[PDB]
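The structure appears right after this line, and notes come after that.
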Amino acid sequence: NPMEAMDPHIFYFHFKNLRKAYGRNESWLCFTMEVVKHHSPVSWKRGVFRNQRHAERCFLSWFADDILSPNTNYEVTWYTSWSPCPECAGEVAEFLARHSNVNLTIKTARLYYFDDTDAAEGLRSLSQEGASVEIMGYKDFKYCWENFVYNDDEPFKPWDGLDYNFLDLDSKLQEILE
Ligand SMILES: [Zn+2]
């Protein structure tokens, strides 16, 4: 179901942190995962998810059906193009509350297009369930380029406005969470 990496043009298009930019009708989810008991990690998995159900649900389906074992722990990290929608966000926090051997860190390139108060709550329900929510910065984009993109060993070229858009996004995110 999931992919290993994505085409460089899909990365630069869906992961540009232009807070308000339509054309991104899909939601992409880069993930990395560490499976571990009570010592060091005994395995790991990374990959990419696209919308085809949202990309969030395509993860939880694949994850539960193929990976989740009751006597093992999971350190999951998400890099999403759009921040998770209210419906998926609630279904993740419900998963998080029932599965304590899973910890999630969500980094998003963007929040939402409109100021939906609905969406700010799902982002809060997530945080209340122990999940870590943050806005992707230069280092996160750089990390996704090197790990989830067929980059052909080309450097990550940051776009104009990266830091400025992240700054406006991290501001709005912090107000949501507190
Ligand atoms: Zn969603």
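What you see of chain A is 190-241, 248-373, where the numbers are those given in Swiss-Prot.
So how was this one determined? The header says X-ray crystallography, 2.8 Å.
Cβ coordinates come from backbone N, Cα and C, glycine included.
Quick look at what Swiss-Prot annotates:
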type     : residues         : note
ACT_SITE : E251             : active site, proton donor
BINDING  : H249, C280, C283 : Zn(2+) 2 binding site
MUTAGEN  : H249 to C        : Reduced but not abolished antiviral activity
MUTAGEN  : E251 to Q        : Remains able to bind Vif
MUTAGEN  : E251 to A        : Decrease in cytidine deaminase and antiviral activity
MUTAGEN  : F258 to A        : Resistant to HIV-1 Vif and reduces Vif binding but is still efficiently incorporated into the virion
MUTAGEN  : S264 to D        : Resistant to HIV-1 Vif and reduces Vif binding but is still efficiently incorporated into the virion
MUTAGEN  : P265 to A        : Impaired interaction with HIV-1 Vif protein
MUTAGEN  : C283 to S        : Reduced but not abolished antiviral activity. Nearly abolished antiviral activity; when associated with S-99
MUTAGEN  : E289 to K        : Abolished interaction with HIV-1 Vif protein. Resistant to HIV-1 Vif and reduces Vif binding but is still efficiently incorporated into the virion
MUTAGEN  : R293 to D        : Abolished interaction with HIV-1 Vif protein
MUTAGEN  : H294 to D        : Resistant to HIV-1 Vif, reduces Vif binding and abolishes incorporation into the virion
MUTAGEN  : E324 to K or A   : Resistant to HIV-1 Vif and reduces Vif binding
MUTAGEN  : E324 to R        : Abolished interaction with HIV-1 Vif protein
MUTAGEN  : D347 to R        : Does not affect interaction with HIV-1 Vif protein
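Everything Swiss-Prot records as a feature, shown here on the structure.
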residue: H249; record: mutagenesis position; DSSP class: coil
residue: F258; record: mutagenesis position; DSSP class: helix
residue: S264; record: mutagenesis position; DSSP class: coil
residue: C280; record: Zn(2+) 2 binding site; DSSP class: coil
residue: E289; record: mutagenesis position; DSSP class: helix
residue: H294; record: mutagenesis position; DSSP class: coil
residue: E324; record: mutagenesis position; DSSP class: coil
residue: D347; record: mutagenesis position; DSSP class: coil
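Only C280, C283, in sequence order, out of the recorded positions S264, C280, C283, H294, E324 have a CB under 6 Å from ligand 1. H249 (mutagenesis position) has its Cα within 10 Å of the Cα of these recorded positions: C280, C283, taken from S264, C280, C283. Taking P265 (mutagenesis position) as the reference point, the recorded positions whose C-alpha atoms are within 10 Å of its C-alpha, out of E251, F258, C280, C283, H294, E324, are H294. The most crowded of the recorded positions listed here (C280, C283) is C283, judged by how many other CB atoms sit within 10 Å of its own CB. Among the recorded positions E251, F258, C280, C283, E289, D347, the ones whose Cα is located within 10 Å of the Cα of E324 (mutagenesis position) are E289. Spanning 6 unmodelled residues, the distance from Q241 to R248 taken between Cα atoms equals 6 Å. A 10 Å cutoff on Cβ-Cβ distances gives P265 (mutagenesis position) a total of 6 other Cβ atoms nearby, all chains included.
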